[PDB]
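Chemist: Take this structure, written in structure tokens, and hold onto it; I'll ask about it next.
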Amino acid sequence: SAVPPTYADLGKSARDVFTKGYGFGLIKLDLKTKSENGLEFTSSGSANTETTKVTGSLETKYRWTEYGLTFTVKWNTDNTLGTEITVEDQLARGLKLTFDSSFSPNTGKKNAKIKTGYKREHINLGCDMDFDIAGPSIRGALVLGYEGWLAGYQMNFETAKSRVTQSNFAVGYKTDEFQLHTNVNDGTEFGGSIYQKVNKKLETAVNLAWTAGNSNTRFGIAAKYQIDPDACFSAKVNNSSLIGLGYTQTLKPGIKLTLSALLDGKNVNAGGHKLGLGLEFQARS
């Protein structure tokens, strides 16, 4: 009930359902090797079912959410390198410290962030210090809770220019099991999510994106339907008329078989339908 958000972590759960998957088109072969230390090395190799391309990945997870010391490492062929060190529950209520490191191709663009989100019932204060050449930039989110309301203030302080431009107003209204999360970006483009705990097996999230103008709202409905402990169905329908069907089958034997299909109702007759397959195998059989 404390529900301490933070602009980036506003409705993290709804954001999480939307984030997993989302955007397919490639049949991906994933091989998992369990480290004893806790490194968790899972490499992958995939291709595009339309272009015949070949793209892989390097997933390396050190530790886990055990004592809140999850140091995630994501490396890819495109040269993107990402390391996220998170320390949760540092004080006792809700204290999260995420030092981040993202090195991308862009002339060796180094992204170093320090997020400190202190929580205390209805009150969440996050301080993201981005040590970049354009930075140090200070991006924090101050959220206050009330009679079922979450309001947030995101202040971006570009120290190099010493300008406060980037600011995000979070506004939320609560409904039984359901949360309404929206954010005004620079007084120009709105965007957020809707956390909907439908039932024990159904966790869905609706994304609402609109643009201050007379234009429409692009919104999606993502439903994660856990079927049984070994199977789950993910679907997401945007308002531009794009329905996605993603069936995931987790086998006790340790085998994951996922099918994906994004059909554009405005282009079902034009195509451009994402076709992807996820084949992840647990260790050698």
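All residue numbers here begin at 1 and follow the chain in the order shown.
We read in the header that solution NMR was used to get this structure.
Backbone N, Cα and C atoms are what each Cβ position is placed from, and that goes for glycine too.
Sequence annotations record features per position, and here Swiss-Prot assigns ATP binding site to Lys12, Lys20. Record note (Swiss-Prot), mutagenesis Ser193 to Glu: Conformation remains closed and prevents cytochrome c leakage. The unchanged residue is displayed. Swiss-Prot gives this note for the published mutagenesis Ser193 to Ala: Conformation remains open and constitutively allows cytochrome c efflux. The NAD(+) binding site annotation in Swiss-Prot covers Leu242, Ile243, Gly244, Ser260, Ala261, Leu262, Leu263, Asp264, and the record cites experimental evidence as its basis. Quoted from Swiss-Prot, the note on mutagenesis experiment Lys274 to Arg is: Loss of PRKN-dependent monoubiquitination increases mitochondria calcium uptake, and ultimately increased apoptosis. Consequently, mitochondria are swelled with defective cristae structures. PRKN-dependent polyubiquitination is unaffected.
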Chemist: Give the sequence-ordered set of same-chain residues, not counting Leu242, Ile243, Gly244, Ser260, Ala261, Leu262, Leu263, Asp264, with Cβ within 8 Å of the centre of the Cβ atoms defining the NAD(+) site.
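Modeler: My list of surrounding residues reads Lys236, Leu245, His273, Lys274.
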Chemist: If I take the alpha carbons of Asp264 (NAD(+) binding site) and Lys20 (ATP binding site), what is the distance between them in whole Å?
Modeler: 20
Chemist: Counting only residues 6+ apart in the same chain, whose Cβ is under 8 Å from the Cβ of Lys20 (ATP binding site)?
Modeler: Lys224, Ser234
Chemist: Here are some binding-site residues: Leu242, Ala261. Which one has the most Cβ atoms within 10 Å of its Cβ?
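Modeler: Ranked by Cβ atoms within 10 Å, first place goes to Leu242.
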Chemist: Out of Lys12, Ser193, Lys274, the recorded positions in the record, which is closest to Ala261 (NAD(+) binding site) when you go by Cα distance?
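Modeler: Result for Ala261 (NAD(+) binding site): the nearest of the recorded positions is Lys274.
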Chemist: Out of the recorded positions listed (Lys12, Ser193, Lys274), which are within 10 Å of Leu262 (NAD(+) binding site), Cα to Cα?
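Modeler: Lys274, listed in sequence order.
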Chemist: Same chain only, sequence gap of 6 or more: which residues have a CB within under 8 Å of the CB of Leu263 (NAD(+) binding site)?
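Modeler: Listed in sequence order: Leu242, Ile243, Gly244, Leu245, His273.
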Chemist: Look up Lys12 (ATP binding site) in the DSSP assignment and reduce it to helix, strand or coil.
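Modeler: Its secondary structure by DSSP: helix.
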Chemist: Under 8 Å Cβ-Cβ from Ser193 (mutagenesis position), six or more apart in the same chain: what's there?
Modeler: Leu10, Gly11, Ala14, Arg15, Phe18, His181, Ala205, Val206, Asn207, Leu208
